[PDB]
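Engineer: Could you have a look at this structure, given as structure tokens, before my questions?
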Amino acid sequence: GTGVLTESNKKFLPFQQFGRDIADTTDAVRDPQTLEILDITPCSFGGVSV
Amino acid sequence: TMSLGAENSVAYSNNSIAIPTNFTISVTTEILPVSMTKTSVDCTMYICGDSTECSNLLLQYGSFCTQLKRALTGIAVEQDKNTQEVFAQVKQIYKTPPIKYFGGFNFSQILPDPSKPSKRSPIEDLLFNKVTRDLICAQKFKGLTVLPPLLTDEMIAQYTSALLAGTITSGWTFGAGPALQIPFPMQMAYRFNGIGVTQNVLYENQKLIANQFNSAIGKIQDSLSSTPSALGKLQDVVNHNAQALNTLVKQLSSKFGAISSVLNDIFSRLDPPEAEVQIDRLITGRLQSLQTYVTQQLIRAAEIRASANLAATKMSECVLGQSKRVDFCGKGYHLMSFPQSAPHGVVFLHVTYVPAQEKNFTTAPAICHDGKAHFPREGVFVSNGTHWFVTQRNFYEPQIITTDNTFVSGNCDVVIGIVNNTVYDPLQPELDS
Amino acid sequence: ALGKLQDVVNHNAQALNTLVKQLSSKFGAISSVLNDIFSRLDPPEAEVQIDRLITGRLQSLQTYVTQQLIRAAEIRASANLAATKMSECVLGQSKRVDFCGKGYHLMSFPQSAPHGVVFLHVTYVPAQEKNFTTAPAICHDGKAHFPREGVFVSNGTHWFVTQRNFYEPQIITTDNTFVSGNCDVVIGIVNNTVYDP
Amino acid sequence: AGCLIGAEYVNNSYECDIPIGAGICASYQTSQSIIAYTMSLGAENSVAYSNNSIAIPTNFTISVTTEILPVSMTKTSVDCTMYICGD
């Protein structure tokens, strides 16, 4: 998927790898190689009105 | 088995009348939704989340993306019109006078308070502090955007403050032309003449009615704070919009005849000749799912539009004018109505006239003095047992029966219930002296 | 000026123009002309590919019917409001504020219009205001006199009683003032002479 | 609501012509260019409330206003046979 991988402060659990928001959307994933808590926010969108 | 109340069988007699002797001014609250959250969706991102192959099929599937976006656009313009036809009914924004002595009535709880930065009345402060990644940002990432209203929370508070300024200072002549300065003691003195009670009651019992009004307004803040389910009519609108958005985002994880809901996994775990068979199931189910949201939004908007038109009629007939419609402006004889802003709605404070302390008397249709039947001109014939008096129809005020409050019509032969009293002609004592 | 009567026509026009555009849009098929699918497929595949268009067109027609039902409900509410205004503004003098025009309702004249009715509400709007001095009641001979169907106004030197919507100075006679109580219960009462005719 | 790239913010308040969002309104006023102004709720009148003061009208202005309410609608009638199955 797409998004802006940023740093976060979520206190994950040892067995937890993925993440999810209130309603079915990945919000954070632990990096496989170097264990670290990231933040998945979708890339910038929006509506245009002329 | 539920009971419909207690038995209060009234003793209907042929010559028994009940005239009240005391008044009880009560301020009721009526809450009506005026607007809702202006929602807007994106067809491409919702149906095909970050899927270029899915987007290609959506264009060839039809132009259904334009009908839904145009339908939701009319809803957004509708909500801006609803807040424009109810709160915005006066051109000139009236301001409250510097002095706050309005005869003895304390409007400190309903007038805007300049101390707090929001510039809202203490009662409105309780309203906005009661009606309620997070859920809001989660819906945005799926296309469920919430457009901001045109009228801000400050402009709506200014529209309501202008109405309260014209209701106290101008009265009822600020929504039907230019505002006219009039004292508040003289304002309610003419609002009583619409319910039958003459103006010789407010001017006499001015301090008593002032204390009842000031005490009734204080109970409004207590009733809304003590009772948890008070602003429930406005929470139902918020909960319905929240449930509609929580259900529309829940159907995204529902397989409409497919192996999974992840559009990315379908293209990777299958092949294009086989993926096209199953990808048509989700693009049809999600498009039908979004169609149900627009359909339910149009039906729910009609329910709010009926409440917005009722609130517009209620704010024009109860606030800027006295309405003689029973039960329309609160339960009881309508006197005043003070509008107050609320999150997605308006809360009216209907000041009603509720009689109390009724007393039983004896009545007669007409009285006979010299053969001509004298009928009451504007009152009701009552009697305490020996003497007969003419009193008002909503407040006991014993008065002598002269020739100025009783007219004559016919003779005393056809009226069933005629009695024999003596009227006092106002010229006999003057001609004698 | 005639925006809503044109908006209701544009909504019925755009609904028919959208329904005819969905007719030439393949709802997941090989083509859009039904008379060509039966000449480019065998009956086995014809029954399969034609259902994907019939179902889509039936769903579009049901969506159109639902939109028409909602619009008909809205127009029925509008027609009920217009009939209520016709029975109150035209067939009488309604006292509901803002209902029959912006002001004091006097009369109304309905005019025919395409798919609607144009009401000509004649309203009473005051103008040319003037500030005076008022009092709740006046005292004379120890007893208080209250206005009957007017307001006690004063031009600075004399006191008169006028109407509540139009200035008409009249002397304070003992025919337009009723007596109730003494002059020690009303806060704001002034002193004057109630001349008796 | 968002970023309005193309207009300029003028401090003078005018009547709303093109609604933008959260009080912002656009218009093409004086070379003339598209501007963005805070929506004005009206004028600022102040009624002089006094204990002894009344404003009795002296003249009248009979005015005629017009309201436009829809009544009927084009009675559409579709054909299930020809629309679904065209010839």
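Here chain D follows Swiss-Prot for its numbers: 647-676, 689-745, in order, are the residues you see.
We read in the header that electron microscopy, 3.7 Å was used to get this structure.
Cβ coordinates are placed from backbone N, Cα and C, and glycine is handled just like the others.
Grabbed the feature section from Swiss-Prot, which reads as follows:
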{"type": "MUTAGEN", "residues": "D:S673 to A", "note": "No effect on O-glycosylation by host GALNT1"}
{"type": "MUTAGEN", "residues": "D:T676 to A", "note": "Partial loss of O-glycosylation by host GALNT1"}
{"type": "VARIANT", "residues": "D:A653 to V", "note": "In strain: 19B/501Y"}
{"type": "VARIANT", "residues": "D:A701 to V", "note": "In strain: Beta/B.1.351, Iota/B.1.526"}
{"type": "VARIANT", "residues": "D:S704 to L", "note": "In strain: Omicron/BA.2.12.1"}
{"type": "VARIANT", "residues": "D:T716 to I", "note": "In strain: Alpha/B.1.1.7"}
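Can you tell me where each of these features sits in this structure?
Structural biologist: Over all protein chains present, the Cβ of D:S673 (mutagenesis position) has 16 other Cβ atoms lying within 10 Å. DSSP assigns D:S673 (mutagenesis position) to a strand segment in the three-state reduction.
There are 6 other Cβ atoms within 10 Å of the Cβ belonging to D:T676 (mutagenesis position).
Long-range neighbours of D:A653 (variant position) (same chain, six or more residues apart, CB within less than 8 Å of its CB): D:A672, D:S691, D:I692, D:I693, D:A694. Secondary structure from DSSP puts D:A653 (variant position) in a beta strand.
Cβ neighbour count for D:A701 (variant position): 9 (other Cβ atoms within 10 Å of its Cβ, all protein chains included).
Taking Cβ-Cβ distances under 8 Å and a sequence gap of 6 or more within the same chain, D:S704 (variant position) has no neighbours at all.
Counting only same-chain residues six or more apart in sequence, none has a Cβ lying under 8 angstroms from the Cβ of D:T716 (variant position). Under the DSSP three-state reduction, D:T716 (variant position) is assigned to coil, being neither helix nor strand.
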Engineer: Looking at the recorded positions D:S673, D:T676, D:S704, D:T716, which ones have a CB within reach of chain C, meaning under 8 Å Cβ to CB?
Structural biologist: D:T716
Engineer: List the Cα distance (Å, whole number) between D:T676 (mutagenesis position) and D:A701 (variant position).
Structural biologist: 22
Engineer: Would you list the recorded positions among D:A653, D:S673, D:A701, D:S704, D:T716 that come within less than 8 Å, Cβ to Cβ, of chain B, in the order they occur in the sequence, writing 'none' if nothing qualifies?
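Structural biologist: Answer, by Cβ distance to chain B: D:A701, D:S704.
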Engineer: When DSSP is mapped onto helix/strand/coil, what comes out for D:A701 (variant position)?
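Structural biologist: Reduced to three states, the DSSP call for D:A701 (variant position) is coil.
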